[PDB]
Protein chains: 2
Amino acid sequence: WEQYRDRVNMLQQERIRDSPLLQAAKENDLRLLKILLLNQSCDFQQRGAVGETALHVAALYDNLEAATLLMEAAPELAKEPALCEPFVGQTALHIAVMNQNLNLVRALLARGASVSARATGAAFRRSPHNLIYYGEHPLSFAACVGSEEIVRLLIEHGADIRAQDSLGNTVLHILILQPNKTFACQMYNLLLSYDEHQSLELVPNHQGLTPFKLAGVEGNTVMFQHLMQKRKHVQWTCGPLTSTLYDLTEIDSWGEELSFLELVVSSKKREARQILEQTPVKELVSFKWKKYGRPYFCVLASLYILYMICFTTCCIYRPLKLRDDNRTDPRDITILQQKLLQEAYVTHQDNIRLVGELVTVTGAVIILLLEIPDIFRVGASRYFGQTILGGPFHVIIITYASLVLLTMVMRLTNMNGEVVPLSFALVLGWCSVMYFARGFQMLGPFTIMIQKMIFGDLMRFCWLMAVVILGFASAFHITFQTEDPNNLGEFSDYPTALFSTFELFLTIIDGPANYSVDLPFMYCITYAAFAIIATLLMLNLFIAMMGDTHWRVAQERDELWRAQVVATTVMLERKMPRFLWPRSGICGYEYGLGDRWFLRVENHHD
Amino acid sequence: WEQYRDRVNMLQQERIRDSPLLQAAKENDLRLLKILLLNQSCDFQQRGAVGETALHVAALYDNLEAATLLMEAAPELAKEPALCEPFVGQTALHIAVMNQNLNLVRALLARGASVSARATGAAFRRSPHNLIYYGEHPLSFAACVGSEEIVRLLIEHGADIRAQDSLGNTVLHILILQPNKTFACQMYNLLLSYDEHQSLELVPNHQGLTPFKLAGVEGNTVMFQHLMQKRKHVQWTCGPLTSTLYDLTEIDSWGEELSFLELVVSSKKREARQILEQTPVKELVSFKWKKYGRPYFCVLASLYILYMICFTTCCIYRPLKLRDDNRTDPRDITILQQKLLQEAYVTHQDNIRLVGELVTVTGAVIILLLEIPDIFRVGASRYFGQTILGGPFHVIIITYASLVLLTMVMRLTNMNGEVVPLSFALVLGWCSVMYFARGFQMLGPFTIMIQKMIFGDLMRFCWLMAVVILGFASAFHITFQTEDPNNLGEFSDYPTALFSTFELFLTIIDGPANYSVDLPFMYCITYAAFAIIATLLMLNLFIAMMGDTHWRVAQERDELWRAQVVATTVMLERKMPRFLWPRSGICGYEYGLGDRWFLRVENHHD
């Protein structure tokens, strides 16, 4: 990890400090260099802790004249890379390119340094431990460091551009995998200017992503619009408004299994949703949502509401009979019990319940047929953790389907206790109707606001709350176990004391007071303390901290609902059949444009 | 719609691409133009998909020399417009004017192009599908695009300014129907500078609106104050304060049926209320509200409060008698029932109730006589949807009058059940007293703030709330239908379970707890879940989201109450008689100013 890298760095600094030739290369001592290179017994192949040569130290500290004296002493040090674990293929050319001095790169290419040297060390891998990802080839280093003359010299001296490093990235991918600066689009245009004699824009990496798809995934927009200038054609500019034509070949992705918009909306990066407001993409998903997405989403919302009404109606008319066993017991109220399966289906109302229960089971199966495959098609942590694709609603729909299948199992085999899976399933499936609230502007941001407070402030409230419930429940059970439970039974034993002080933490039930008896005085004292520190502060500070959170994350939920309606549109196609979803855009084969689909917009500027 | 316009645009691009003369006119190929126009067999009358000539393509891509070679080949193409549906009357002069090149307009007016060419196509209509509304005549195009030399050349070569297009708009209306730029007032002054030989400022469009009234409706203020510089006269400027005199002929609109201020306050545009703060209008409506509006509004508020007190007093002393039928039933409490009409009016207190009920019916009739006509005079969606004119208060006053007329019907005919219209009417008519709260500064913005939360955050809360009521009501009825209903009857059957968990969603009633019996444990578990996710988050997140909404829309309600007091002042005149409302302003006939009414203000500058 980082301590190993620190140990490697102090070891290589110690190895440069110990060796006099490496010390003279580091400190640019010219007279000591003439003494050392004049002596023929000096080892020209001295290596550091990482196997670095003297040119690596001479280029690391940007010593031009020490490096040129080293090539005069030993040209064959130019071919030699490093040989240890954090720097497996690092040459002096990588360091000379990365330090941005042109004359040293001219010095190494004058003596024939390797231009296709794949620096496959662990320091150059795309890792969170490494600060930057500059690729492995010196062409990728020169493209990422932002020197046009160095990359022009490298292409003039070789540097085959179609070179894939570890993770399969070419130089356009690694230029996209950068913090956005001024010269990144200029370097992209310069590297595609040298593409002239399957192009550079169509080769994928090891994830199967084109540079257009990688720019869609990683969330950069200034590279995305620079890419889309080259894929657009301005039709006319009559007056203030102009009509222009965008190509949706690499945006819609009709024929491919993995599409561009699905890679955008199912991304861990926050900025990828900012691609959904870009100048082809916003009106493409707006057309796809207003004509096709919202009516089909309303149809499936109405069908899910009717199915939930059917399951509720089958729940309420449950087969119950009189209790054959006698009670003969105070504190025991049970007058009805579950029917066995033999007399559960004997009447016409029981037959209506049977066909409704078969409808409920058929609905559970058709839930499980179209939702179990994309547990496995996309990642399961990606499927459940994303609030854009509807993760928590997916896991409670899966839980509801499993619970009603367990209800089927406990109905087919005579097992008492159908109350508890019907209770969990009938809470969860009805609370899963809020998944269909994302298709409406008034209901969507409120629903993801409720999700952001379930996964946010309510967890940190309920931890300290449950601390307060445990302490005051225990104190209330101490103060009331010397007491008659028939006069005040809120704290009769410890589970109902826990549940009771959880009940009056929120002030749902009243304070326990009986004025016909004499309560203990320290019930009054620790209940006054419970009134002060628990239901006066915490129940009001929860409202305050929600009000403080709401204005901060209101812009985030307002920009995330418009990202999750795109995920709803992307989900709705490829699952509904293709005859219900015609291909979006204008077909260019009818107008002789060469089998491409286009989208046309008017924009009114000035 | 937009797909038809896209199909038309790709069709005309295909037609320009296929035809070689149109292709050479588009790409300015001069040598191919000399080849084509040198050949006499080439069709000079070639038309595109929209019937566009070669001059339309030559002016669309701003090709001057291609256009002049086309007039050298064919002058008669200058007279020819288009002939299809989206461009019915578009000539090359409209495109040449809209592209803002003067020499091409000089070229077409050198060969005698039609200056009064009415471009009556669907692309030039004022529609939400079209991005801009530049009118139909080339004079309107030159006025809206902002070229003084082009509109001067058009007036020098004809261009009768009193020309009305579809919707009846002249060039001043279409200049007003613009986003506000710098040169709009300059173009207005230039076009009224050419009005010298019923003027341009007095001609109406097809809605009956003058350009002053259209500027009042559409919400532009920089055009409005530029209009009011020409209708004002500065009396004196002694010292820092100056006294000036504004003319209220076109502002007050005494003689006309539709007035200016009513068109301002009953407008769909948001910016029209910003005309109510302008330098004649604010002090005009302030004088009209402070001297006449507020005392008459307080008189009608006191009369409505006394009428509501009379209806309440007639409600409370309702004729009730002892029940002739015996109860003989547990769970049935009814000891009084409605009297029949024969013994309802027999005593002196019944006679006082009879004259009070006649006062109530007379009040309902005089509500319906002055409120049913302006359901139809203005639009009904305009009357009910506007929060400025008092829409929801109008619909609940109409509902209260209909319900008390239904009470009169169900009293005159012996029909049991006067409870249902008296309950709805006595809620609604008392809640309609807040319509008179708009006349006070302390109560007005609060009243429209309550309206903004009725139509705002409470709908989106109550949808997901009713989802929670349905799910937890159904789960509570599962957990308590195996139970004795005499021990805990909140969830005895499904309607009272729905009403009960709606009652303790809000924590009005206590939690159902009986410590002398053993409640089910899954009642405790799903009630702990109902305590966590429904009355701890939602009832606190609702206060949080009102606190987030309030500071955002506080400026909007503060600027909208001062717009709705103007609508109250406009409503109060024309309904109260003319002897109670003298004409506002200073009469110029007494001082010999020529039968106009004026308003005088001092303003203190520097």
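Here chain B follows Swiss-Prot for its numbers: 29-225, 230-638, in order, are the residues you see.
Determined by electron microscopy, 3.2 Å, according to the entry header.
Heads up, the Cβ atoms here are built off N, Cα and C, so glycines get one too.
For B:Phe425 to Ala, Swiss-Prot lists a mutagenesis experiment annotated as follows: Decreased inhibition by the synthetic drug econazole. According to DSSP, B:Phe425 (mutagenesis position) is assigned to a helical segment.
DSSP assigns B:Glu535 (mutagenesis position) to a helical segment in the three-state reduction. Its Cβ taken as reference, B:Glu535 (mutagenesis position) is surrounded by 15 other Cβ atoms within 10 Å in the chains shown. For B:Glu535 to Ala, Swiss-Prot lists a mutagenesis experiment annotated as follows: Minor effects on Ca(2+) permeation.
Swiss-Prot documents B:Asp542 to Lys as a published mutagenesis change and attaches the note Abolishes channel activity. Taking all protein chains in view, 15 other C-beta atoms sit within 10 angstroms of the C-beta of B:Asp542 (mutagenesis position).
Swiss-Prot gives this note for the published mutagenesis B:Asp542 to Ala: Abolishes Ca(2+) permeation and Ca(2+)-dependent current decay; no effect on monovalent cations permeation. DSSP assigns B:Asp542 (mutagenesis position) to coil, not to a helix or a strand.
Listed in Swiss-Prot as a mutagenesis experiment, B:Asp542 to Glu, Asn or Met is described as follows: Attenuates Ca(2+) permeation and Ca(2+)-dependent current decay.
Per Swiss-Prot, Ca(2+) binding site is recorded for B:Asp542.
For B:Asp550 (mutagenesis position), the Cβ neighbour count at a 10 Å cut-off comes to 14, with all displayed protein chains included. In the three-state DSSP scheme, B:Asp550 (mutagenesis position) falls into the coil class. Recorded in Swiss-Prot as a mutagenesis result, B:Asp550 to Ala carries the remark: Minor effects on Ca(2+) permeation.
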Quiz item: If we take B:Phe425, B:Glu535, B:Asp542 as the mutagenesis positions, which have a Cβ under 8 Å from chain A?
Solution: B:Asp542
Quiz prompt | Among B:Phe425, B:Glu535, B:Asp550, which are recorded as mutagenesis positions, the nearest neighbour of B:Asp542 (mutagenesis position) by Cα | solution = B:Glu535
Practice problem: List the same-chain residues at least 6 positions away in sequence whose Cβ sits under 8 Å from the Cβ of B:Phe425 (mutagenesis position), in sequence order, or say none. | Solution: B:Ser464, B:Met466, B:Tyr467
